[PDB]
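For reference, the structure discussed in these notes is given below.
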Amino acid sequence: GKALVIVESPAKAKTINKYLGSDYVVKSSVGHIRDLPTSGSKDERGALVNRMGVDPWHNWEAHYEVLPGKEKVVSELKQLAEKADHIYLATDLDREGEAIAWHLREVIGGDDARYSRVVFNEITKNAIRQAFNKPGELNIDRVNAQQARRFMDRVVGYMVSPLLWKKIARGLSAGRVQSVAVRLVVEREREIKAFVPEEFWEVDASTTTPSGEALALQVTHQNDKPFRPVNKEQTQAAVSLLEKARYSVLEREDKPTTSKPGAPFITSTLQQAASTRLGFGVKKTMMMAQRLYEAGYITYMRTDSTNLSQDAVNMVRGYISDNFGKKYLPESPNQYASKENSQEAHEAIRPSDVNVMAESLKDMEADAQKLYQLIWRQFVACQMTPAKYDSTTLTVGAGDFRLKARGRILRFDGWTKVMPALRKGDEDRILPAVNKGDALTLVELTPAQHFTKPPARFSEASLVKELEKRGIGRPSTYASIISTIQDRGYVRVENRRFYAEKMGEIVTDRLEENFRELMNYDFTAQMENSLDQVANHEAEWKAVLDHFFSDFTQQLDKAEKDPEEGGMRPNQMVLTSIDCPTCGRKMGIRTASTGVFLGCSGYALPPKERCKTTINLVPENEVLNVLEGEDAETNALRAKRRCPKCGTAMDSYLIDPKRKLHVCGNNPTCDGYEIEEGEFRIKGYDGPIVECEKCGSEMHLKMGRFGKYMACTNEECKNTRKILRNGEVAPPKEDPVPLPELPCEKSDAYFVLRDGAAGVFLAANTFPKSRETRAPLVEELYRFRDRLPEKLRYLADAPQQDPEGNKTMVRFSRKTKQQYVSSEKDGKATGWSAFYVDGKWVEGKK
Amino acid sequence: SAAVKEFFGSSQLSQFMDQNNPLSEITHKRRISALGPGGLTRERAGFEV
Amino acid sequence: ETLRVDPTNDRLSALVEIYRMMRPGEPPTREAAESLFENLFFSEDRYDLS
Amino acid sequence: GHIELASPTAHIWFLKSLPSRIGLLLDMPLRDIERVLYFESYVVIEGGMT
DNA sequence: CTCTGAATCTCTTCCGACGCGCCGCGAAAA
RNA sequence: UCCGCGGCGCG
DNA sequence: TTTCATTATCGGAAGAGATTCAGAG
Ligand SMILES: [Zn+2]
Ligand SMILES: [Zn+2]
Ligand SMILES: [Zn+2]
């Protein structure tokens, strides 16, 4: 009669509808419709299990809920499911798609007959027709695995976070895999700061053949030992001895070489490639990949399988045979093996139709065209004939010294043709055809000085590579790990490189000390493997959840105790010699979620003797020189002072335009501090950058009695914005107007009226706690028209009710950056709108 | 109308009706040709046809 | 012998070949190739044996 | 009379009459040069060390 | 096992009397 | 009016 | 005073050019 197909994306809905036709209706169920509770809408344990929804002691009883704005979509889905005869759950291949399909089946009801689980790797006529010829049942095991993961992460977050608030600082968060990623970054930071760049020199030689060709070589042995002078004088002596000596080509080596393409990309490989070639990080890469998949041009972008369908292989082999021809075929397909634990049922990330060139993607933004070009190029490259190089190696001897050249010359190019290198390498040159035992004539020689490379910093893609190596997280997780480590304030990313905040070090050390089992890489990997076993149906979800929860609760109940008992150590203050501008006292070095700062011990004294004066630790932001290449990090390490008490490097902060402060890397475990004088261009407060809408000057982030505000450096302008729960900074501060007469409804608060680029909106006076917002009605504004600032008055003039007598709400037309008024019935738009045009309000069908 | 008019006026198989004598009338109306659209051209008709 | 000589190995490759044959100078494409083939031979839109 | 062309334009005869006189003047095949002259590819004059 | 040359295949081009006679009819350009 | 194209026959 | 993810908003002949099999290295 009329089948219903349910899908998570509206663009997936439009695309699958192109192939399904009139016998089917397709509906988009945008995101997770059902979930565990999120807002406030032995009694401490009772309140904890209510806030969690999950009760670990009462056998995992979960108390799922439907989130605000989902009720309309749930009602539409239910109405369509009542109209339909058979329901087709067409979520993506992975667990999350199974958990969405489960929530859909459970909300809509009638399980035993009225559901089919559709499964397709690409949104195309043949794949869809084959999937609808043979749909499955809902894989409940994978749903259970996803629920187990979610329950673990909520258990750890909600149980740990109050502990960290009590011991260390309010406004911390924690997470199972997140904390282990932070541990990785902090360990690399400690390796970097505790490293010494040594000094080695190298010599380079310039030579001409009897045939007048020219050759350049590098010098690598003295006295049959490795040539590695330690100082300048030694290098100059070596250069002298070299110049005096006479050179001959005692060694002539030659050999063919063959080079092959990489595998078609898995998600981690795609992120690494997009970072290295195009500069896209993780978020942009996965957003554009999701768009390309939803448009239909590429296969699903969450995969760890390198496998390819026979259809794909035949298509690409046809393309190569037609365009390139037989030399680049080659004789048989290039196989690639993924991990034995990989989702080998999945495909790689490949084009859906190899003939669609990136330029043809009319509806994709240019960055997405570039990403598609990368996917296409890799897919074509993987199956072609490997390339062919011939290689020459030369060694030349003079006195106590031997010096070497290596060069390769390229003679078949097949995979390199489609997928060229970014730049020529050091061996991508032509050594002249000197004979065996040839002679050489000599040109003047150059020394070079180089420093030992530290254990160099990880970027987003290299951190994803490290996680993939250890087995922490999975293809679906990686983007969430990389985002959440930043959002939670333990790690910051700058110069496309990862840097670890002092608070991340504190939390890492505390969590390692107290929760050693949770933070150990092996136990994280074993947990991920056990979730994979659950998805296999090798294990029982509730079982492993119970085992985890028992261990975690043991460690928590140990950790809660006093520090003399051995419980989690509280926050700590490292004193130094500095005069508090408010009392002169010695001053100590402190870490907050905002950063690292200088505090006066009177903060710990009761009101009578309390001192709230604080100083910002404006840091010397490391400015890595891109032109120094690999040197750039080494010289940064060289730039740092070294602590007197230990080898660990020191990190640098500005306290006055006259004074600067050095602090040891192992602070507060190490108590070394140094203070230095000089003419310094101090910022007063350092951190993020923001541009003042009222004067265009730089604007900077500052802390005080109300937490964190944002304030503009121009002394003639005091324009200040403010931080808010889930955004970089609030919109232009102009006339925030309070109303006591509008009550909130989910909370006891009262409503306030606010302006910004988003529009004009009502928001609740305890905003970080209430977080309740709704658009104003026109009649509301009219009721409080005297309060409205002079400009906003026009909105109160607007027509309060539509021609049907429905009621009207005030909306921002982002495409045209103007307010308009619109009416809704049953919560759907009536399709009526009125706009402001030259002092008048004009109204009609939308 | 344009298609009908063009077929009846300009098509190769709508030639002038010759009216010398009634025998001409009959033999012209009863004539059966292999030329025209979809047929074959004069300059390529071999002896086999 | 014909099966020993045809470069093609599946339905898609043959469709690509026929597209490449009947219209030079334009890129092959799954949907367009399928559409022109079906409307050219197995549809009354363009073909009719009276 | 005469007409000046905003863009220099080649002759059809020497371009297409087999054998292509311009083609034999160069070492280029005739196909790539004709697709060039209808503006579907560039031609390169060297300077430097690519 | 690979590379080059030679030979065939595939495509493109050119062209099939000539002299009349007769008939009709041009246009999204003005 | 003198231009061009298509069809038909004659030798 | 809070902490959790993860969304998706005509026939024949000749000439030139291109791909194919056979011989040498
Ligand atoms: Zn003080
Ligand atoms: Zn130290
Ligand atoms: Zn300002």
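The residue numbers of chain A are those assigned by Swiss-Prot, with the residues present covering 2-42, 61-865 sequentially.
Including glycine, each Cβ sits where the backbone N, Cα and C put it.
Positions annotated as active site, O-(5'-phospho-DNA)-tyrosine intermediate by Swiss-Prot, on the basis of experimental evidence: A:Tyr319. Within its own chain, A:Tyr319 (active site, O-(5'-phospho-DNA)-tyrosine intermediate) has A:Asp111, A:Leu112, A:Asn140, A:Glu141, A:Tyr312, A:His365, A:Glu366, A:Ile368 as residues 6 or more apart in sequence whose C-beta sits under 8 angstroms from its own.
Feature annotation from Swiss-Prot assigns Mg(2+) binding site to A:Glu9, A:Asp111. Around A:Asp111 (Mg(2+) binding site), a 10 Å sphere centred on its CB holds 22 further CB atoms from the protein chains shown.
Sequence annotations record features per position, and here Swiss-Prot assigns domain 'Topo IA-type catalytic' to A:158-575.
Quoting Swiss-Prot on the mutagenesis of A:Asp113 to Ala: Abolishes both magnesium binding and enzyme activity; when associated with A-111 and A-115. In sequence order, A:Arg161, A:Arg321, A:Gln362, A:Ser495 are the residues of the chain that are 6 or more apart from A:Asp113 (mutagenesis position) and have a CB within less than 8 Å of its CB.
Within the same chain, residues at least 6 positions away in sequence whose Cβ sits under 8 Å from that of A:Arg168 (mutagenesis position) are A:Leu550. The secondary structure of A:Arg168 (mutagenesis position), as reduced to three states from DSSP, is helical. The note that Swiss-Prot attaches to the published mutagenesis A:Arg168 to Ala is: Abolishes enzyme activity.
A:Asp172 to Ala appears in Swiss-Prot as a mutagenesis experiment; the accompanying note says: Abolishes enzyme activity. In this view, A:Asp172 (mutagenesis position) is surrounded by 16 other Cβ atoms within 10 Å of its Cβ, with every protein chain counted.
Quoted from Swiss-Prot, the note attached to the mutagenesis of A:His365 to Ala states: No effect. Neighbour count (other Cβ atoms within 10 Å of the Cβ, all protein chains): 21 for A:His365 (mutagenesis position).
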Distance, A:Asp172 (mutagenesis position) to A:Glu9 (Mg(2+) binding site) (CA atoms, angstrom): 23
Surrounding CB atoms that lie within 10 Å of the CB of A:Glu9 (Mg(2+) binding site), all protein chains: 21
